[PDB]
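Below you'll find the structure, written out as structure tokens, and then a few comments.
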Amino acid sequence: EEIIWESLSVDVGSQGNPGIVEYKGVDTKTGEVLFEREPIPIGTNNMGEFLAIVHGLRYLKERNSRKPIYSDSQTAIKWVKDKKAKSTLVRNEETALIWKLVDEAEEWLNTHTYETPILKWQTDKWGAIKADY
RNA sequence: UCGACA
DNA sequence: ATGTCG
Ligand SMILES: [Mg+2]
Ligand SMILES: [Mg+2]
């Protein structure tokens, strides 16, 4: 019910789905952009949302921050929780990059620890997530 | 299919 | 329209 302003918010920006995917993380309070991923030619919205959360986890861990992460992606939150991105995107030559990033994200997750709460941003009550494009 | 999150 | 979960 309460927005934890002392947090990191992430979100994906896409052009087509499957289509070009990029993502960024911002300070929920100030909107300051803390990180951005170079656009990936082909990927799905959910894969980008997943990557955004995992990158967020790595970003906070490297800085010893215990701040939670907000994502408005039901799918990505579950994937991170299970440490498994159950994407249906075909694995082929043009989806090689997004899949490599997804695979490496899962890999990091299974080899590192964190207590970072991953919270659902309630868009229907609070409006667009702060990392929205 | 329905409901939901994008 | 397309990607995913409950
Ligand atoms: Mg989103
Ligand atoms: Mg949005």
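Residue numbering for chain A follows Swiss-Prot, covering 61-193 in order.
Per the header of the entry, the method used was X-ray crystallography, 1.9 Å.
Each Cβ is built from the backbone N, Cα and C atoms, and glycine gets one as well.
What Swiss-Prot annotates here:
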- A:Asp71, A:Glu109, A:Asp132: Mg(2+) 2 binding site (BINDING)
- A:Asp71, A:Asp192: Mg(2+) 1 binding site (BINDING)
- A:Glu109 to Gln: Loss of activity (MUTAGEN)
- A:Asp132 to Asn: Loss of activity (MUTAGEN)
- A:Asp192 to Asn: Strongly reduced activity with manganese. Loss of activity with magnesium (MUTAGEN)
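Annotated features, which come from Swiss-Prot, shown on the structure.
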| residue | record | CB count, 10 Å |
| --- | --- | --- |
| A:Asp71 | Mg(2+) 2 binding site | 24 |
| A:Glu109 | mutagenesis position | 25 |
| A:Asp132 | mutagenesis position | 22 |
| A:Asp192 | mutagenesis position | 15 |
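According to DSSP, A:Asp71 (Mg(2+) 2 binding site) is assigned to a strand segment.
Of all the recorded positions in the list A:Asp71, A:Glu109, A:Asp132, the shortest Cα-Cα distance to A:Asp192 (mutagenesis position) is found for A:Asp71. Taken residue by residue with DSSP, A:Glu109 (mutagenesis position) is part of a helix.
Between the CA atoms of A:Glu109 (mutagenesis position) and A:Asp71 (Mg(2+) 2 binding site) there is a gap of 6 Å. Same-chain residues with CB within 8 A of the center of the A:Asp71, A:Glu109, A:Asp132 CB atoms, the Mg(2+) 2 site residues themselves not counted, are A:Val70, A:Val72, A:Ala112, A:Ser131, A:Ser133, A:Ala136, A:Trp181, A:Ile189, A:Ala191, A:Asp192.
Counting only the Cα atoms, the space from A:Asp132 (mutagenesis position) to A:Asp71 (Mg(2+) 2 binding site) is about 8 angstrom.
Under DSSP, A:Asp132 (mutagenesis position) is assigned to coil, being neither helix nor strand in the three-state scheme.
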